[PDB]
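Read through the structure below, which is laid out as structure tokens, and then see the notes.
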Amino acid sequence: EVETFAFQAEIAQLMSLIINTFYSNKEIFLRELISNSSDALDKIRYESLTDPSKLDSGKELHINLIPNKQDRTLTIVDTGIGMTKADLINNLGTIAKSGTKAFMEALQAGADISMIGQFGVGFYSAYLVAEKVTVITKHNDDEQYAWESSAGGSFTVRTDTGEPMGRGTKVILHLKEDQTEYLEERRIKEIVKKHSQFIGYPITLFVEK
Ligand SMILES: COc1c(C)cnc(Cn2cc(C#CCC(C)(C)O)c3c(Cl)nc(N)nc32)c1C
Ligand SMILES: [Mg+2]
């Protein structure tokens, strides 16, 4: 059973701006997603200090970057805290309203899209490179869910029947046809070294041959 939801209007606006604005420095999407993963890992790590059983769903804290040329996907996997259904449907959109407004105002006053993370809405930069984003997530207190959106004002959420992931988040970027450079090992390595070299969790870049 797939449920379909409308984004908050301000978030639909933001996604349209990200999709429509001419802006060549698209590579910053990766830093933003990796930062989100790091923050999610920090959260579970801290909670585990007071309740060690929170790592019963997995003790490894890491980030994997997985390109797949045949599927034209780049997947950012973390074993962080994960998101609940309420996060996916309501809470993330609600908290993002203020940051989205501030970002759009800053852009009008001379900021650029690479500053998106300063406003707490860097996830949406995925739409610089992806025509569709699928997010598979599992929080200790909730079931495994799949969220998905191709923009256009709506997103879907369903319970995920796929491979159970233990705990964490997988952001699957279905890349646009002209954005396949982000499947290349030398390109991803370049970007991680430039913008994510000090992240406090192991980042493993998977390869293909
Ligand atoms: C569903 O797609 C998203 C949307 C629509 C918005 N932002 C985000 C970014 N985001 C947000 C995370 C979170 C959370 C809730 C807590 C309480 C952990 O802050 C969160 C978490 Cl835990 N992990 C990661 N990797 N990204 C997260 C995503 C993935
Ligand atoms: Mg919304």
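The numbers used for chain A are those of Swiss-Prot, and the residues that appear cover 16-224, in sequence.
Recorded method for this deposit: X-ray crystallography, 1.5 Å.
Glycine too: its Cβ is placed from the backbone N, Cα and C atoms.
Lifted from Swiss-Prot, the feature list:
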type	residues	note
MUTAGEN	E47 to A	Strong ATP-binding. Strong interaction with HSF1, HIF1A, ERBB2, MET, KEAP1 and RHOBTB2. No effect on interaction with TSC1
MUTAGEN	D93 to A	Impaired ATP-binding. Strong interaction with HIF1A, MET, KEAP1 and RHOBTB2. Loss of interaction with HSF1 and ERBB2. Los of interaction with TSC1
MUTAGEN	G97 to D	Abolishes ATPase activity
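This view paints the features noted in Swiss-Prot onto the structure.
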| residue | record | contacts (Cβ under 8 Å, 6+ apart) |
| --- | --- | --- |
| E47 | mutagenesis position | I131, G132, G137, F138, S140, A141 |
| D93 | mutagenesis position | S52, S53, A55, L56, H77, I78, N79, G183, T184, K185, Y216 |
| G97 | mutagenesis position | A55, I59, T152, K153, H154, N155, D157, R182, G183, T184 |
Three-state secondary structure, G97 (mutagenesis position) (per DSSP):
coil
